[PDB]
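Report on one structure; see the data block that follows.
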Amino acid sequence: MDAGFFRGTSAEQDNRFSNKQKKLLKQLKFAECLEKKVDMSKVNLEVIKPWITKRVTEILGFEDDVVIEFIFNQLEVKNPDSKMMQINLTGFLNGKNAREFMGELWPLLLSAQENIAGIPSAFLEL
Amino acid sequence: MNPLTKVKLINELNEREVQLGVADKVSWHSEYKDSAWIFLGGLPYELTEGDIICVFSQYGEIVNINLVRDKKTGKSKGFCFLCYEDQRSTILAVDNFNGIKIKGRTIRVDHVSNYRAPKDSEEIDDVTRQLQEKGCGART
Amino acid sequence: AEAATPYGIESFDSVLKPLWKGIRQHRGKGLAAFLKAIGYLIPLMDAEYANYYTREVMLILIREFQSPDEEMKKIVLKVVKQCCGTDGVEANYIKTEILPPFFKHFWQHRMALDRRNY
Amino acid sequence: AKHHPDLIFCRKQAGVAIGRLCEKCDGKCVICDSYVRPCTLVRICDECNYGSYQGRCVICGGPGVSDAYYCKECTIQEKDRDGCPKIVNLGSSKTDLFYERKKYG
Amino acid sequence: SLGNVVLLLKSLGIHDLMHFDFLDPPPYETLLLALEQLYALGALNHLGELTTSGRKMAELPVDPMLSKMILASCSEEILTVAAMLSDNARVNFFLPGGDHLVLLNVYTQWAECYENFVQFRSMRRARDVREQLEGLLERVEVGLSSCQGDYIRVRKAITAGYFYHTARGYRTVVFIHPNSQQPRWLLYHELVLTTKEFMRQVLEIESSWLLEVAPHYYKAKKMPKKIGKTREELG
Amino acid sequence: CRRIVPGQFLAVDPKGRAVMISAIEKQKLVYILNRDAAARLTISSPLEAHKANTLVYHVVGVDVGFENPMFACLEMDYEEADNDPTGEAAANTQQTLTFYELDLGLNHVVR
Ligand SMILES: [Zn+2]
Ligand SMILES: [Zn+2]
Ligand SMILES: [Zn+2]
């Protein structure tokens, strides 16, 4: 047998543990606006990227390209799940920085999809 | 596949032989009985050929040495071929010297079959010509 | 490619070109890994392309039967089996050109001592 | 098994692979572990006969020597419909036995 | 080839090509093939009478299959490619898997040679070659038109005009020249030998597309890999 | 006649390469049908497409030529509606048409 057969149980098989993703979707306090749905085809991404890079870089106190690219990779799907993104960032950032971070990245993407150009308002200004 | 696993694979070849109780007439080394050439690999680059001969002489008398070197710079690639005067010294050296450490680096010593000598078409050096045609050896 | 047998040939179309280029180009320690990968990709692929790739990789394996390098021997036994499954090899070709160096270089006493090689 | 509470079944969607039983497990039911009255043939899910594992024992995992069945009582209760019945974890009992013999021997 | 020779003779009003007087009359089989080559380009009817298409091509000093393909097919860009049809720097204007496309950006950037590894002679003639073909199109009311996509526009022309040259190395319905994986069908300008069969200046083309254009001349499936189990094998 | 066990809706691929059986909600299964060399029908293991909290009104197989088999559906998601005490989310949730593609290369069904 090239590996062992036994590799541990998956979460669909094993009832001894509760679903930690659902449990965190209950008890973390999420930001006010994350329920609005986002379409990423209507959003221009590479203009969004330098702000994220800068935002994560100053929160972290250094630059972590794995956290950067992780955030970018989560935004590649058509409808990005915002609550899972705040959960998945809570480990790296404070969990208070993650809430603020989504609280500014998310209305920015909303402003971007309302535009025709793909560009949010504060970036059209400047 | 890392070189250290090659060093371990030759050693496990020997330990496995001991566990099974194989006789020396049918040992793995008996496939290389015809040749008296052994590959040494993983050497430190600081070692010169006097060092190699100085150490591998514990098991017999070295007839020829081929520490292969870079063509442009001349520095050592790290591997060389040694010919012993006795063929049985190859058995002794592959068993005893495989995986020892010299300057903090483990080396692998394995039997080499049908070793083919370098052609003297190049006139790059003279001492190499002397080594090829005549080679190191005691003179009466 | 081992895990996906026999599916995904269309997913692996993107890497067939650098893999091939490396097998023709590289010599040395890269060749063992690249040759392993191409040997697993051969059963995934359909008969027309399999008959192509098996012939040239058969020519590489004939050259590599000589090689006194342990990873190369572990690789080319497997790849011999994988190219022997396809129908693009001929029985005459195998017993004329694979078979004598195969039984001269692989049926040895040191091959029988390691369990994976055995 | 019914004797080990910490063992866990695969329960994925079973397929066309037939599950088999090693000499030790021959003649017993995969669910309730009985020796009598075999009613239906066991099917295992695709992942569980992947590769080298093709044809091993359903209940323990050893070389399989005959086909596995469900008994009549597990058929009537429709226990044969829950999924792949391959056991996916060794459990405490198997592991303890190994370390105990190895300590001694 | 006798193909264009026929379109020039049948223009002259010669109703018998068998007994016409030449000093050394050509093979009768080469005539029948040439007569058959103008057939499938729709330059003639079934009984050998000229069509509106065949009468038009004779105004072009071209091989009729090529001219026909261009006309049928991108008119400004066919005017570009067909004129041309009569490795580092190569890469920039050379799109992968095609030769007309490579030629396309060749001329297009010419009016936009030494440093690009191109010949000022070949292009200066092609500049005049394209010049004269335009005068011949306008004269007889061949419309000047452009399409949104050139690759789509040019691919169709090659399939039509040159259809007699298509390969499934490859097999004609031959090996590639040193000139240039999903694609299995090709269209090619010219054929040549040195030690082998060589295919020159080629363009990828689906088998299905060719059938739609030339049904008479030409007169992928997703299937599951694994065979499953029958009822007997299951228990 | 269970609520989640398939059997209610049944759709076949118009070329005849797959069949798809689904329950009223959250459970679908595709079977790949084939012919062996003795011209006998062979069946595969089921490929599953499951989507929780989701109602199916009808499922029909789409006539794509010899591409990967498609199946079309009249789905609806009741997940949001059971969490709105005001009852608005029941009112303005809407039915979707979703297309499932059976990727015969990768042996799996993708929504
Ligand atoms: Zn068992
Ligand atoms: Zn039972
Ligand atoms: Zn299973």
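The residue numbers of chain D are those assigned by Swiss-Prot, with the residues present covering 2-106 sequentially.
Just so you know, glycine gets a Cβ as well, placed from its N, Cα and C.
Swiss-Prot has this to say about the protein:
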type: BINDING; residues: D:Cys11, D:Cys46, D:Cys49, D:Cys85; note: Zn(2+) 1 binding site
type: BINDING; residues: D:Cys23, D:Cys26, D:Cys58, D:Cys61; note: Zn(2+) 2 binding site
type: BINDING; residues: D:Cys30, D:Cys33, D:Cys72, D:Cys75; note: Zn(2+) 3 binding site
type: MUTAGEN; residues: D:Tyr36 to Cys; note: No apparent effect on cell growth, localization of SF3B1 protein or formation of nuclear speckles. Alters the structure of the presumed branchpoint (BP) adenosine binding pocket within the splicing factor SF3B complex which may lead to decreased binding affinity and thus affect pre-mRNA splicing
type: MUTAGEN; residues: D:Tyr36 to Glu, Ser or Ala; note: Alters the structure of the presumed branchpoint (BP) adenosine binding pocket within the splicing factor SF3B complex which may lead to decreased binding affinity and thus affect pre-mRNA splicing
For the binding-site residues listed (D:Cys26, D:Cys30, D:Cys46, D:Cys58), most other Cβ atoms within 10 Å of the Cβ sits at D:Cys30
Can you tell me which of D:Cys11, D:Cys23, D:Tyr36, D:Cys49, D:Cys61, our recorded positions, come within under 6 Å of ligand 1 at the Cβ? D:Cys23, D:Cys61
Cα-Cα, D:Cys11 (Zn(2+) 1 binding site) versus D:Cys26 (Zn(2+) 2 binding site), nearest Å, comes out at 18
Considering only the binding-site residues D:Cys30, D:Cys33, D:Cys49, D:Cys72, D:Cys75, D:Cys85, which possess a Cβ situated under 6 angstroms from at least one atom of ligand 2? D:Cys30, D:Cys33, D:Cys72, D:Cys75
Tell me the Cα distance separating D:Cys75 (Zn(2+) 3 binding site) from D:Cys85 (Zn(2+) 1 binding site), rounded to the nearest angstrom. 14
Consider only the recorded positions D:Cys26, D:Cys30, D:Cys33, D:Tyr36, D:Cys75: which of them have a Cβ under 6 Å from an atom of ligand 3? Write none if no residue does. none
Looking at the recorded positions D:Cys11, D:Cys33, D:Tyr36, D:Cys46, D:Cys58, D:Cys85, which ones have a CB within reach of chain A, meaning under 8 Å Cβ to CB? D:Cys11
Comparing the Cα of D:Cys72 (Zn(2+) 3 binding site) with the Cα atoms of the binding-site residues D:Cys23, D:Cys26, D:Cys61, the shortest distance belongs to D:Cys26
Once the chains shown are all counted, how many other Cβ atoms turn up within 10 Å of the Cβ of D:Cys72 (Zn(2+) 3 binding site)? 23
Within 10 Å of the Cβ of D:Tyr36 (mutagenesis position), how many other Cβ atoms can be counted across all chains shown? 10
